[PDB]
Each structure stands twice: as structure tokens, then as C-alpha cells.
Protein chains: 2
Amino acid sequence: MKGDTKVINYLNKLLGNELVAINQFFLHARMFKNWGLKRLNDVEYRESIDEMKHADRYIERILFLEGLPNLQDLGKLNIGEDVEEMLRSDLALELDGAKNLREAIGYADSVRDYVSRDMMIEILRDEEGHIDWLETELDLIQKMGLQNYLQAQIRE
Amino acid sequence: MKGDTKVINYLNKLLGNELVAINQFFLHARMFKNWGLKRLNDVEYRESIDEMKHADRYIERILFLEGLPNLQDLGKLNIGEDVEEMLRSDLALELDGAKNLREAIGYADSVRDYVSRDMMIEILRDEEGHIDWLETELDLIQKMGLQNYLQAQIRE
Ligand SMILES: [Zn+2]
Ligand SMILES: [Zn+2]
Ligand SMILES: [Zn+2]
Ligand SMILES: [Zn+2]
Ligand SMILES: [Zn+2]
Ligand SMILES: [Zn+2]
Ligand SMILES: [Zn+2]
Ligand SMILES: [Zn+2]
């Protein structure tokens, strides 16, 4: 069906967020693996699967709405140079992405695009879990200090 | 070992090219699948595996050289609105990426970073194959006209 123009615009924006997140995951996972940080690597990998699914859903919805994927400028990634900077950068991305997603959800709801709204609601639930994980690891880094946090990742 | 600063810079640039290409593949493959274009979908998917491997190699080399992945601004993708525009956009990316890669190969060679040079030489061989495919499909589109080309993709 021909979708709402502004919904399709939101979906394109959100798809670009997902792609940026995937890009940043691709680098982080490998950095963590190189440092021996198995648990951080594994969480990054699992969350990347989620983000790919999100991106899949966006493209399918855009195409079903007779729109075409068309990305905004995705910008410069802030990769980070140490584990705290990396996770803090992820948190920044994830908080902005959740803000965008709430805006889109409200808008889709307001114009009776309930299928788009419901899709986005599911994605947001996943993103809130990503945020919770990040915030929790960053709180540990503050409590323990980064070096002590890194040393606690080392497996018996 | 501590690598050459400018080599690491090149590797970062080339990694960003790979990420852009992967992003564009993620969209194109799904567009093609939605249009029923099985053979184009399949080639895009196979080439995306190559690009991911390339990106893997770059990150590993940067890390082995004691550098850190650090991406340039990757910009706005030109997705295209029809199959010719999509493949032409891919060709543009791939030609620029090959130009960058020859520059880096020459530089790495010149400063005796032969391991980096040899890695890039392998990647370039793959990229030249991507270029050949694109150019060949685009020549068919010119010869046949886009619509007749699209109709010839439809399976008996
Ligand atoms: Zn990360
Ligand atoms: Zn996501
Ligand atoms: Zn997320
Ligand atoms: Zn701190
Ligand atoms: Zn393509
Ligand atoms: Zn490549
Ligand atoms: Zn390529
Ligand atoms: Zn033409």
C-alpha cells in the first residue's frame, strides 16, 4: 500500500541508525576479541544480530509501503580508544536511537499506521535492553575503576 | 609491531570503504529480492561476503600494527531508485575503492610494509572482479535497454 510519506522518512532514518550501530559493532567486537574480552565480545555479537534483524524489518516495511530505502548521511563514528570510551559511545548511539524511535512511534500512532507503530515498539523493547546492558557495564567501570573492571573480565 | 602511521591511516580509510559497501549491499540485496531478481540478489550476497572478509582483514592488520580502528566520515550513500542506478552507484563505489587501494599498495610497497601490501593486493584482485561484474551488467543494460534486461532476469 502507499504509506505515509513521513512514516517512510522515519523508517529510513531508523534504518540508518541500525546500519551505524552494526558498523560500530563490527569494529568493537574485534577490538574486544583482540584484548581477550570474551564476554564483551559475545554481548556485542548477540546485540549485532538484533540490530540486523531491526534493519531487515525496516527495509521490508519501507518496501511494503511502496517506498524506497534512502539513507541520511550517517556521519563519523566515534569508535573509542579504550573499553569505557567504546561502551560510552555505544550508549550515546543507543540513547539517540531510542529517542528517535519514540518520536517515530508517536507519529505512526497519531496517523493510524499501527502496523509500523507496532513494529517499532518491538524494536524499542530490544533497544531498551541494549541500553540497560550498557549502563550497567558503565556503572561497574565507575565503581571499580576501568583497570580493575578489565582485570575482572579475565577468566580463571 | 608498531606500524607505519600512514599505512595505518590507509588501512582505516579502506576499512571504511568496505563498511560503506556492506551497507549498500544490505539495502540492494533486499531491493533485488523484493523485485524477484534472484541472480542479482545472489551476486550481491556473494560479494558482500567478500567485503566482510576484507573488512575483517583490515581490522586484524590495524590491530597487529598496534593501531586502532578509527573511521573517516563515511557519508551519504547513493542507493539508486532503479536497477541501473543501483549498479551504477556500486560501480562508482568500487572504482573509487580500487583507486584508493592502488594508492595504498604503492605506498606500503614504497616503505617496505610488504605484508600490508600483499594483503591489499589480494583484496584488490577481488575488487577487480566486482568491477568486472558491474561493468558487464551495465553494458547489458545499455545494449538491451533496462526493461528488456529486467525481463530477461525472469526465470522460466
Ligand atoms: Zn560497541
Ligand atoms: Zn536496533
Ligand atoms: Zn541497539
Ligand atoms: Zn569514567
Ligand atoms: Zn549493489
Ligand atoms: Zn572489499
Ligand atoms: Zn567490492
Ligand atoms: Zn543508461
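Method of determination (from the header): X-ray crystallography, 1.1 Å.
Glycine too: its Cβ is placed from the backbone N, Cα and C atoms.
Annotation source Swiss-Prot lists Fe cation 1 binding site at B:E18, B:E51, B:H54, B:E127. Sequence-distant neighbours of B:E127 (Fe cation 1 binding site) (same chain, 6+ residues apart, CB-CB distance under 8 A): B:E94, B:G97, B:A98, B:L101.
Among the sequence features in Swiss-Prot, the mutagenesis site B:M31 to H or L is noted as follows: No loss of heme binding. Using a 10 Å Cβ-Cβ cutoff, B:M31 (mutagenesis position) registers 23 neighbours.
The annotation that Swiss-Prot gives for the naturally occurring variant B:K38 to M reads: In strain: ECOR 30. The Cβ of B:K38 (variant position) has 13 other Cβ atoms within 10 Å, all protein chains considered. Classification of B:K38 (variant position) by DSSP places it within a helix.
Within 10 Å of the Cβ of B:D50 (mutagenesis position) there are 18 other Cβ atoms, across all protein chains. One mutagenesis experiment catalogued in Swiss-Prot, B:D50 to A, is accompanied by this note: Fe(2+)-binding and single turnover oxidation at the ferroxidase center occur normally but iron mineralization within the cavity is significantly impaired.
If you look up Swiss-Prot, you'll see B:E51, B:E94, B:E127, B:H130 marked as Fe cation 2 binding site, on the strength of experimental evidence. Taking all protein chains in view, 22 other C-beta atoms sit within 10 angstroms of the C-beta of B:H130 (Fe cation 2 binding site).
According to Swiss-Prot, the mutagenesis experiment B:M52 to H or L carries this note: Loss of heme binding. Is still capable of accumulating iron. Neighbours of B:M52 (mutagenesis position), defined as other CB atoms within 10 A of its CB across all chains, total 16.
Among the features that Swiss-Prot reports, heme b binding site is placed at B:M52. When secondary structure is read from DSSP and collapsed to three states, B:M52 (mutagenesis position) falls in the helix class.
Cβ neighbour count for B:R57 (variant position) (all protein chains, 10 Å cutoff from its Cβ): 18. The DSSP secondary structure for B:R57 (variant position) is helix. The note that Swiss-Prot attaches to the natural variant B:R57 to K is: In strain: ECOR 30.
Here the residue is the original one, but Swiss-Prot notes a mutagenesis experiment at this spot, B:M86 to L: No loss of heme binding. For B:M86 (mutagenesis position), the same-chain residues that are 6 or more apart in sequence and have a Cβ closer than 8 Å to its Cβ are B:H28, B:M31, B:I79, B:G80.
Rounded to a whole value, the Cα-Cα separation of B:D50 (mutagenesis position) and B:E18 (Fe cation 1 binding site) is 10 Å.
According to DSSP, B:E127 (Fe cation 1 binding site) is assigned to a helical segment.
Residues within less than 8 Å, Cβ to Cβ, of B:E51 (Fe cation 1 binding site) and separated from it by at least 6 positions along the same chain comprise B:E18, B:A21, B:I22, B:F25. Within 8 A of the CB centroid of the Fe cation 2 site residues B:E51, B:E94, B:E127, B:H130, the other residues of that chain are B:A21, B:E47, B:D50, B:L93, B:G97, B:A98, B:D126, B:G129, B:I131. The Cβ of B:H54 (Fe cation 1 binding site) lies under 8 Å from the Cβ of B:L14, B:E18, B:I123, B:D126, each on the same chain and at least six residues away in sequence. Among the binding-site residues B:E51, B:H54, B:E127, B:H130, none has a Cβ sitting under 8 Å from a Cβ of chain A. Cα separation, B:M52 (mutagenesis position) to B:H130 (Fe cation 2 binding site), rounded: 14 Å.
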